[PDB]
Amino acid sequence: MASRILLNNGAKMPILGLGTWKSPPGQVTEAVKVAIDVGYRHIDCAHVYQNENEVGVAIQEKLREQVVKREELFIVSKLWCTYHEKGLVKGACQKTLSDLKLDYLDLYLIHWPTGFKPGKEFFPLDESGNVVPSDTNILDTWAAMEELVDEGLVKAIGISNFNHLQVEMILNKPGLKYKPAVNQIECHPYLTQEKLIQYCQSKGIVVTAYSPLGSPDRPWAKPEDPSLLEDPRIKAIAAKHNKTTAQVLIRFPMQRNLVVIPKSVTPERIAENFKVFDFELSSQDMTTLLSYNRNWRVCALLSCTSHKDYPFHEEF
Ligand SMILES: NC(=O)c1ccc[n+]([C@@H]2O[C@H](COP(=O)([O-])OP(=O)(O)OC[C@H]3O[C@@H](n4cnc5c(N)ncnc54)[C@H](OP(=O)(O)O)[C@@H]3O)[C@@H](O)[C@H]2O)c1
Ligand SMILES: O=C(O)COc1cc(F)ccc1C(=O)NCc1nc2c(F)c(F)cc(F)c2s1
């Protein structure tokens with residue numbers, strides 16, 4: 001396997017990164033420190049995760065120790081939905097930079113294609129529980145993202161949770177300055193994303209797979225819901241390789257030429273999840289895992305399904 005993938009800006013992105021959603025502030029500093037010690041050099045962050053200060057604490061220190069150089073790290077963050085207005089984007093980026101204690105990001109993503117009413121609340125809802133949109137559009141937000149590159153705050157920009165028509169909207173802009181470098185999307189054996197991956201890869205956009213373990217800690221998970229980590233078929237593939245099910249689930253997107261960002265705050269799991277460069281899934285394993293697709297999406301909200309830019313009404 002090679003360990004980084006080339007982006008359109010000429011930078012190389014590590015194919016394995018550490019996710020940080022639901023890594024509690026009081027626990028994430030140690031998580032990130034351990035991750036850097038064991039070899040992670042890509043960290044996936046976001047303003048909405050409410051922990052960027054504590055991630056930043058960890059990074060800055062591993063600099064203070066001389067454990068890693070900033071140029072070796074690949075730090076990703078994301079513009080939250082309440083900041084899609086062109087005049088709010090730079091301040092949102094700068095807040096993330098200040099929290100992370102960094103002078104640039106390697107990649108900055110539009111977190112979702114949906115703009116929400118600006119304000120303090122991450123999820124402004126009306127009295128009936130529907131998200132309150134903003135009067136923003138993908139192209140104007142993208143133009144504001146491009147200014148961040150031209151000001152040196154971020155090295156690359158991309159998107160997350162965009163369907164292929166939303167990607168196309170950006171690509172087709174006459175005055176496009178920067179193509180998206182990455183589309184970060186949910187991807188795992190129960191939601192294999194064959195058509196969107198094919199589309200993105202054909203357009204020279206790198207795909208990052210989020211929730212590769214099925215996000216078992218997501219707050220809306222129902223006890224009856226499928227569980228990747230407990231799937232006995234995946235356990236049997238893992239046993240054949242004397243690996244864990246998590247290790248199989250991480251290796252799987254890597255062999256599809258995807259980037260993958262498993263989350264853990266547990267030191268013993270952070271280290272296990274990185275030990276995926278010493279084995280390969282066979283062609284039969286890959287085919288088998290792909291065959292588990294059920295088009296089963298875990299990361300979506302009912303409250304957002306009426307937004308004009310809700311991404312998941314389209315087939316892909
Ligand atoms: N762009 C977006 O809209 C978006 C959406 C979702 C996710 N993401 C990103 O993708 C990252 C990964 O997705 P995710 O956090 O949803 O879920 P995930 O990585 O699929 O699963 C994380 C869960 O698996 C557990 N776990 C980790 N390693 C394990 C192992 N070796 N054995 C058993 N359990 C293990 C974790 O527990 P502990 O932490 O307690 O160890 C945690 O509960 C996020 O953290 C975030 O950075 C982005
Ligand atoms: O982002 C993470 O890592 C994990 O996710 C989350 C992370 C957080 F820190 C808080 C909430 C979520 C969450 O509720 N996620 C589900 C969504 N679905 C939608 C949706 F369908 C939209 F059309 C717009 C939108 F913005 C969302 S957010």
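Note that Cβ sites are derived from N, Cα and C of the backbone, with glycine treated the same way.
The feature NADP(+) binding site is assigned by Swiss-Prot to 10-19, 211-273. Remark: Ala271 (NADP(+) binding site) has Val34, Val38 as non-local neighbours, by Cβ distance under 8 Å and separation of at least 6 in sequence.
According to its DSSP assignment, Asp44 (mutagenesis position) is in a strand. Note: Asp44 (mutagenesis position) has non-local neighbours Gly17, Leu18, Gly19, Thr20, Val76, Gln184, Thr208, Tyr210, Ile261, i.e. same-chain residues 6+ apart with C-beta under 8 A of its own C-beta. Looking at Swiss-Prot, the entry for mutagenesis of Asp44 to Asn says: Reduced glyceraldehyde oxidoreductase activity.
For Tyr49 (mutagenesis position), applying a Cβ distance below 8 Å and a minimum sequence separation of six or more within one chain yields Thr20, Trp21, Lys22, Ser23. In the three-state DSSP scheme, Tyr49 (mutagenesis position) is classed as helix. Here Swiss-Prot notes a mutagenesis experiment, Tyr49 to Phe, with the remark: Complete loss of glyceraldehyde oxidoreductase activity.
The active site, proton donor annotation in Swiss-Prot covers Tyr49.
Here Swiss-Prot describes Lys78 to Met as a published mutagenesis experiment; the accompanying note says: Reduced glyceraldehyde oxidoreductase activity. Note: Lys78 (mutagenesis position) has non-local neighbours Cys45, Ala46, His47, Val48, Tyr108, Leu109, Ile110, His111, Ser160, i.e. same-chain residues 6+ apart with C-beta under 8 A of its own C-beta.
Its Cβ placed at the centre, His111 (mutagenesis position) has 20 other Cβ atoms within 10 Å. Quoted from Swiss-Prot, the note on the mutagenesis of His111 to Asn is: Reduced glyceraldehyde oxidoreductase activity.
Per Swiss-Prot, substrate binding site is recorded for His111.
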Anything from the recorded positions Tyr49, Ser211, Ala221, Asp231, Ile261, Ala271 with its Cβ under 6 A from ligand 2? List those in sequence order.
-> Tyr49
From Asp44, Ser211, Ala221, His241, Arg251, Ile261, which recorded positions have a C-beta atom under 6 Å away from some atom of ligand 1?
-> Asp44, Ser211, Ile261
Looking at the binding-site residues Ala221, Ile261, which one has the fewest other Cβ atoms within 10 Å of its own Cβ?
-> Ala221
